[PDB]
Amino acid sequence: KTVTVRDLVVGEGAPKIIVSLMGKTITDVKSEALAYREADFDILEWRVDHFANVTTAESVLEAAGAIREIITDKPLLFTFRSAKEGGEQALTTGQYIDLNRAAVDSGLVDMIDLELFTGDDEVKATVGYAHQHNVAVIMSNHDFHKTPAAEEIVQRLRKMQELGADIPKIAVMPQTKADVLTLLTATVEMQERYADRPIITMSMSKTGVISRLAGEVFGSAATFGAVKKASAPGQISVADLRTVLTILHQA
Amino acid sequence: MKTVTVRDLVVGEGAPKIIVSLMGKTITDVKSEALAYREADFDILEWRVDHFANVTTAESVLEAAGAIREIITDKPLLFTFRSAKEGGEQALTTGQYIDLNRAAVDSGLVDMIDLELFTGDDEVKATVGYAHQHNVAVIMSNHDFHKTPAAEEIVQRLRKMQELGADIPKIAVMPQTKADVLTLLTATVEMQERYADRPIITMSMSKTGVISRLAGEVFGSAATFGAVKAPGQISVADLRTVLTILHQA
Ligand code: NI
Ligand code: NI
Ligand code: NI
Ligand code: NI
Ligand code: NI
Ligand code: NI
């Protein structure tokens, strides 16, 4: 099974490239979007935790609108990354869900990211609200200190599917080289045992960069590129990423 | 830990090095291929002597070596007779194999010879000694074209290659599952972490195994293989491009 957002088909062919916009102010968001317009990527993620007036609903709504007017032909992924999971700032559970609910309502986003450990009830209800409006859900988990056991990585991805994720997503930190292989093993076992939709997996940092290139073989449907600055350690430039993915796709 | 220098090429340092394989049945074929490989971006030229027609006729093999040398003057040359049992075109007795390799050593035209791990300990060890006496380096190899042994066994083979005096142990295996590719990488990592005191080269074959040709800098493989122009085999140019991207990440 594949996932179609805007006109992009996730789940077939080469891995798709996601890039993240980080803007403090609306002026920053518009300027970064103008700089991104021509870059070669497939999905634009707006990292809303980097945005100053996240707690002000009209500011957020305006920002999304400015992005949508500059980048008109790419699916837009709305993502508030909690400090819990390596983000720039914390919000109460209630604020977090309401922010995502407001993003769904806006009619300006194609996807929203929901963290798996947010809470089962809330996540289930927010998934429901998103689908109610044809908004897809990337469900996510990040472990910035370590790489859990392969089996644990697999059960979290399986749990995302049960919660109704259109695309499960997991990012883990390697402490050793073997940790990178653990992440790839888990991706393969997930694909073999439970996957019925695209999934996205990655090992972070310089040591896991290989994981950001082999998804076509091991099973990850997308990968994060950098336009100038990485949104998580290990991202390489968008141009180099497309070059490598194409080469491997045709290998 | 050691690096291994062949001419001006330092193996075991920085980005993995690129090896290309030249195949020719006659001296005319050899010259044609050498000419075509001349301006391509690779590091070590491996001559698959097993493709050459009458290997028991020493002078012909030697005249072909000379030709490759005259056309490709800067790159290190690796002399490789890949035996029948490991994917090679033709049979030689152990004695013939050893004599061939010593002739290549004696010629002064080659920088390195390939000796198979499974050739026979006594024979291999003396020939390793003979190559070294002549400043010729040794890549000790095992190629399994149909399956991927268990990690413990891949590691055991690599350890033995070191025990036998290889300058550079080399193993190449065929995955039947994606897991097998990860097994080869796991073996590479355990060998680096725990027993390796010299450069090692490892590779999983086919399209599924491609990561293994790209990730040598992170996981521990000192060199990789590409085409001047086969599933999972990429061009020298594309391979240099990706290795550079990974190295500068
Ligand atoms: Ni295609
Ligand atoms: Ni509505
Ligand atoms: Ni360098
Ligand atoms: Ni002598
Ligand atoms: Ni066999
Ligand atoms: Ni080989």
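Chain A is numbered as in Swiss-Prot, which gives 2-252 for the residues shown.
Positions of Cβ are set from backbone N, Cα and C atoms, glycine also.
The Cβ of A:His143 (active site, proton donor/acceptor) has A:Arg82, A:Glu86, A:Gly87, A:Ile171, A:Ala172, A:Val173, A:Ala233 as same-chain neighbours under 8 Å, each 6 or more residues away in sequence. A:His143 (active site, proton donor/acceptor) carries a strand DSSP state (E or B). Annotation comment: Swiss-Prot describes A:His143 as active site, proton donor/acceptor, evidence class experimental evidence.
Residues near A:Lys170 (mutagenesis position) in space but far in sequence (CB under 8 A, at least 6 apart, same chain), listed by position: A:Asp114, A:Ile139, A:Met140, A:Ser141, A:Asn142, A:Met161, A:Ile200, A:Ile201, A:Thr202. Feature annotation from Swiss-Prot assigns active site, schiff-base intermediate with substrate to A:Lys170.
For A:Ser21, A:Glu46, A:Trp47, A:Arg48, A:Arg82, A:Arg213, A:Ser232, A:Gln236, the entry in Swiss-Prot reads 3-dehydroquinate binding site. Within 10 Å of the C-beta of A:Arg213 (3-dehydroquinate binding site) there are 25 other C-beta atoms, taking all protein chains into account. A:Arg213 (3-dehydroquinate binding site) falls within a helix when secondary structure is assigned with DSSP.
While the structure shown retains the original residue, Swiss-Prot records the mutagenesis experiment A:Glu86 to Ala with this note: Very strong reduction of the catalytic efficiency and almost the same affinity for 3-dehydroquinate.
The DSSP secondary structure for A:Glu86 (mutagenesis position) is helix. Among the mutagenesis entries in Swiss-Prot is A:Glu86 to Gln, noted as: Strong reduction of the catalytic efficiency and slight increase of the affinity for 3-dehydroquinate.
A mutagenesis experiment is reported in Swiss-Prot for this position, A:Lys170 to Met, and the note states: Abolishes enzyme activity and 1.5-fold reduction of the affinity for 3-dehydroquinate.
Annotation of the published mutagenesis A:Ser232 to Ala in Swiss-Prot: Reduces enzyme activity 50-fold; the original residue is retained in the structure shown. Using a 10 Å radius centred on the Cβ of A:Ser232 (mutagenesis position) and all shown protein chains, the other Cβ atoms total 21.
A mutagenesis experiment is reported in Swiss-Prot for this position, A:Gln236 to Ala, and the note states: Nearly abolishes enzyme activity. Same-chain residues at least 6 positions away in sequence with a Cβ under 8 Å from that of A:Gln236 (mutagenesis position) are, in sequence order, A:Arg213, A:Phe225, A:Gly226, A:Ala227.
In this structure the C-alpha atoms belonging to A:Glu46 (3-dehydroquinate binding site) and A:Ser232 (mutagenesis position) are separated by 10 Å. Cβ crowding, taken as the number of other Cβ atoms within 10 Å, peaks at A:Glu46 among the recorded positions A:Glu46, A:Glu86.
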